[PDB]
Amino acid sequence: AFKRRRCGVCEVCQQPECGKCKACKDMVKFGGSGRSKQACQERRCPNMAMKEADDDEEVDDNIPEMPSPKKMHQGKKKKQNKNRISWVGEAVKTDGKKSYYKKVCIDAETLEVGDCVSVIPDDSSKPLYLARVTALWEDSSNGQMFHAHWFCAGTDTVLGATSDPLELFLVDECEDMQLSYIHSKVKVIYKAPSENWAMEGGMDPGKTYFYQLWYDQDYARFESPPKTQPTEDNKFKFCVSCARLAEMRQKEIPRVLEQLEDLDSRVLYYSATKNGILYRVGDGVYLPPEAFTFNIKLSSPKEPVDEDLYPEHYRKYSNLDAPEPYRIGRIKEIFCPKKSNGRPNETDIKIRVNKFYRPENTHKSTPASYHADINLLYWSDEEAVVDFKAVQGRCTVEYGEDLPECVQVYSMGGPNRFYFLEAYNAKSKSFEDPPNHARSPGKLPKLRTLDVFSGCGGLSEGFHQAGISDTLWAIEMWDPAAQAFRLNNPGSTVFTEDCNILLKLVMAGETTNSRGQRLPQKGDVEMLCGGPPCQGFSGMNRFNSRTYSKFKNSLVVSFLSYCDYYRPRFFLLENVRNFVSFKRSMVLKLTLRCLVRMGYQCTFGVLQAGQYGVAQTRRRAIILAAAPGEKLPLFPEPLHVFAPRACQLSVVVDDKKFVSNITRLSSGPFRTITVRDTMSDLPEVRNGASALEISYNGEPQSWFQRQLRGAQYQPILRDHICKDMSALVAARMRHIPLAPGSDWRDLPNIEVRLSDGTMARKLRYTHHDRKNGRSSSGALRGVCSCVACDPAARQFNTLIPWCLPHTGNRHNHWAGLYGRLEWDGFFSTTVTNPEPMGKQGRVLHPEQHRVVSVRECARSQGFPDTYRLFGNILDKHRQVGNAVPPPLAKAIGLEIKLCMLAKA
DNA sequence: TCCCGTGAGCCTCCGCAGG
DNA sequence: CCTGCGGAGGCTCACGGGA
Ligand SMILES: Nc1ncnc2c1ncn2[C@@H]1O[C@H](CSCC[C@H](N)C(=O)O)[C@@H](O)[C@H]1O
Ligand SMILES: [Zn+2]
Ligand SMILES: [Zn+2]
Ligand SMILES: [Zn+2]
Ligand SMILES: [Zn+2]
């Protein structure tokens, strides 16, 4: 029951209601009857589509300033008075200066190791705490203590209020209190997952406290309880918590292994380890840009305009911020200082490293990275010593010649892999040949995936590249997209119909649909994924009975229902960023409480498509879920550096800042992707040009290009066609400076004959702006008599859009609109339909006088050129606009492969 | 003195019978 | 096809806290 709507950008919608045709004249404000209820024949919006498009550039991501949670379960727990406290039985085991026991009595009551006690806080605002006593002992001086493994109330979790009052979660919080702090012996049951879980589908939207999942306070993750087993030297005082905290602390501290020699109070080792990684002499190493500085002199970096000619120019009041990639080096030596008398020394391990040169590092500077491979380096004779605890990872860098295979193949077969072919010298600024002493010493079953809301097959394409899934069933209502999907996934039958329809069938028990296709049944689906269009409630205000009801019938819950009658191993819900805040973050909390209700393992976070191989600002929300018998996937780690501005990854819900398992929040392995690298090899084409297929007048001129270009023997450049802008729009565009950052605000206020012979007049500021004043030439700056609106003050067919300055004063000067993309910059959140005056409309080709084309938009996304599309020009744009950056999906799918291989 | 923000109500048509 | 109708979004305008 959803109807589309007209867009408010394109010219067709701007043009005034003439009053010469049937409909337009029949209006009520024209004396007519109005019993027709229509719009002017000259207002028929072409870019017309459903307003399902949410994430309308909001400032909810800003104001990040906020401390970390981890309440510590508060402090100062009220103390209770006890009459009698006697032990029971013989001390289970009394080693050093303690004597543990089996049970205990507190005023006649019996507490046994394993029982869940309760404690009262110090503030009557925070509910009573619970914990599972892991031990009981008698210290030689402290007295009678006990170790309480804390229990996190459901009303203290992301679920907050939507959490089942009786549900508790395991938390790595625990202290050693004094028995007298106990209040009661509350019983807590463990609602473990049914043996035959994956079959409990159909269901509708407790009697005592129970726990079933472990909760991570800072990452908002819901994983299965640790299967950690005790030993014989602690079986009486075992604490899952401490064990985890102990192992985690052991993984942090960097240690060393084998040694080689002792010299100058500094032993030379051969191997060392950190956070689980094995660093050997000869391996690669990542390092912060503050590590060292190449001896190459670190590359060191108009009059007023005719006030009257360029009026709105004053409005310009308010990847340059992009950090530097990681530093790469070869580990030549590994050692540690020593205080005369002793030989070894931890906490101070050093590393001898051979500095590597990225093209954008040599004298040739940044422009060298235009044709270079994002993983190409240069060997040099420089070296530098860095504090081991500073490395940021492990990498692989080999000689490009000793590679026992094709270089293009070597890089694609590994994660962090680099390669060099020549040596560089800073002093002589020359490119010598790498010394000889520099050369090296010389699958699982695909998941049956079901992708509803498949679209043109964006997210699906990513997994098929990561070799993790196998889309066999795709649900797409929009015929265009559906058809396209089939063109890319011939091995899967596409159900081109409504989602609510199919689930209403299989649930009612059925084998096929009208067309006659095999429907997915219980167990057939291993993985579920898709992007549910959030339409019926793109709000941000508190939920209400009216809208809430409109939610319980949305396409988000329907996706959840599919996740219910299929209980797949892995469930993924991608969507716009603001999904984590819609309706006061409620929609998010509900879809989580919904997954947790199904006893699912789930988490959530935000990713910046750019950081994964895309010259585009596209933050999106991600909801990951895993079956009770699997491992909850981690979030992809940024592969490319990106402007800190479009990386407000953090998310806050009810005064609680939540983040992700991502470490690299600044630097990264590979350099950022630019518009140049994205679309520089594309031929010059004119506005409107609708040539479906054409050739590449020029070989690849960028890494990101040699990739997407494909390896097909057919040089077919498909869909390099762009929209046909109005003759007037073509004028506005041609009058936009190629100067990086130019937009409507820099348009000439003059008259010009269009390709229609018809001439567009100038703009008249017949009013004053009490917030802008006059021009440098005392000229007026007000467009409308409201600066009430005087409909007669409206002006049409003008170079500088009448509307812009009109509303300009309250929408940040529409900075960007009708702007051109700068080569060094990056596309703004790609959309489903490019329009100069569209919210996110800085879409004017860097140099050419037109709007980005479909193929260029394909490039903005991760879509290769081999990928096919379907439908008319506008139909295509929307497919690409909705789709998910394959490079994001891939990198997001690999974090899942590490879970399938986890098995257990 | 400005800002949202939260509706209630007028305004502007899109699908759709239904002819 | 209209030809006109039911009825959904959104766009505008009258307040009510909150700095
Ligand atoms: N419930 C539903 N059933 C079938 N198709 C739907 C649908 N809801 C929306 N669609 C269609 O699917 C399109 C969005 S598809 C979004 C796909 C996502 N970006 C991805 O590839 O990961 C819309 O144009 C809409 O017409
Ligand atoms: Zn329009
Ligand atoms: Zn008309
Ligand atoms: Zn403990
Ligand atoms: Zn006005």
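Quick note: numbers on chain A are straight from Swiss-Prot, i.e. 647-851, 860-955, 961-977, 984-1107, 1135-1479, 1484-1600, in order.
Each residue, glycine too, has its Cβ placed from N, Cα and C.
Annotation for A:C1226 (active site): same-chain Cβ neighbours under 8 Å, separated by at least 6 residues, are A:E698, A:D700, A:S1246, A:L1247, A:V1248, A:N1267, A:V1268, A:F1271, A:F1274, A:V1279. Per Swiss-Prot, active site is recorded for A:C1226.
For A:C653, A:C656, A:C659, A:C691, the entry in Swiss-Prot reads Zn(2+) 1 binding site. Neighbours of A:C691 (Zn(2+) 1 binding site), defined as other CB atoms within 10 A of its CB across all chains, total 16.
Residues within less than 8 Å, Cβ to Cβ, of A:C664 (mutagenesis position) and separated from it by at least 6 positions along the same chain comprise A:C670, A:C686, A:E688. Under the three-state DSSP scheme, A:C664 (mutagenesis position) falls in the coil class. Marked as Zn(2+) 2 binding site by Swiss-Prot on the basis of sequence analysis: A:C664, A:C667, A:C670, A:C686.
The S-adenosyl-L-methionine binding site annotation in Swiss-Prot covers A:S1146, A:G1150, A:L1151, A:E1168, A:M1169, A:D1190, A:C1191, A:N1578, A:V1580. Within the same chain, residues at least 6 positions away in sequence whose Cβ sits under 8 Å from that of A:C1191 (S-adenosyl-L-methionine binding site) are A:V1144, A:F1145, A:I1167, A:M1169, A:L1247, A:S1250, A:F1251, A:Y1254. Under DSSP, A:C1191 (S-adenosyl-L-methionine binding site) is assigned to a helix (H, G or I) in the three-state scheme.
For the published mutagenesis A:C653 to G, Swiss-Prot gives the following note: Reduces activity about 10-fold; when associated with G-656; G-659; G-664; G-667 and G-670. Listed in sequence order, the residues of the same chain lying 6 or more apart from A:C653 (mutagenesis position) and placing their CB within less than 8 Å of its CB are A:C659, A:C691, A:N693, A:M694, A:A695, A:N1529, A:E1531, A:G1534.
Looking at Swiss-Prot, you'll find the mutagenesis A:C656 to G noted as follows: Reduces activity about 10-fold; when associated with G-653; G-659; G-664; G-667 and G-670. Neighbour list (A:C656 (mutagenesis position), Cβ cut-off 8 Å, at least 6 residues apart, same chain): A:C691, A:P692, A:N693, A:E1531, A:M1533.
One entry in Swiss-Prot concerns the mutagenesis experiment A:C659 to G. Its note says: Reduces activity about 10-fold; when associated with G-653; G-656; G-664; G-667 and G-670. In this structure, A:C659 (mutagenesis position) is part of a helix by DSSP.
Quoting Swiss-Prot on the mutagenesis of A:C664 to F: Reduces activity about 10-fold; when associated with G-653; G-656; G-659; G-667 and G-670.
Swiss-Prot documents A:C667 to G as a published mutagenesis change and attaches the note Reduces activity about 10-fold; when associated with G-653; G-656; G-659; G-664 and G-670.
One mutagenesis experiment named in Swiss-Prot is A:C670 to G, and its note says Reduces activity about 10-fold; when associated with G-653; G-656; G-659; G-664 and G-667. Following the DSSP three-state reduction, the secondary structure of A:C670 (mutagenesis position) is helix.
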Whole-number Å value for how far A:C667 (mutagenesis position) lies from A:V1580 (S-adenosyl-L-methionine binding site) (Cα to Cα): 43
Protein Cβ atoms within 10 Å of A:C659 (mutagenesis position), excluding its own: 18
Fewest Cβ neighbours within 10 Å, where candidates are the binding-site residues A:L1151, A:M1169, A:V1580: A:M1169
Rounded Cα-Cα span from A:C667 (mutagenesis position) to A:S1146 (S-adenosyl-L-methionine binding site), Å: 42
Chain break of 8 residues - Cα distance A:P851 to A:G860 (Å, rounded to integer): 15
Gap length 6 residues; flanking Cα-Cα distance, A:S977 to A:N984, Å: 17
Recorded positions whose CB lies under 6 angstroms from ligand 1, from A:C659, A:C664, A:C667, A:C691, A:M1169, A:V1580: A:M1169, A:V1580
Interval of 4 unresolved-in-model residues, reported as the Cα distance (Å) from A:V1479 through to A:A1484: 9
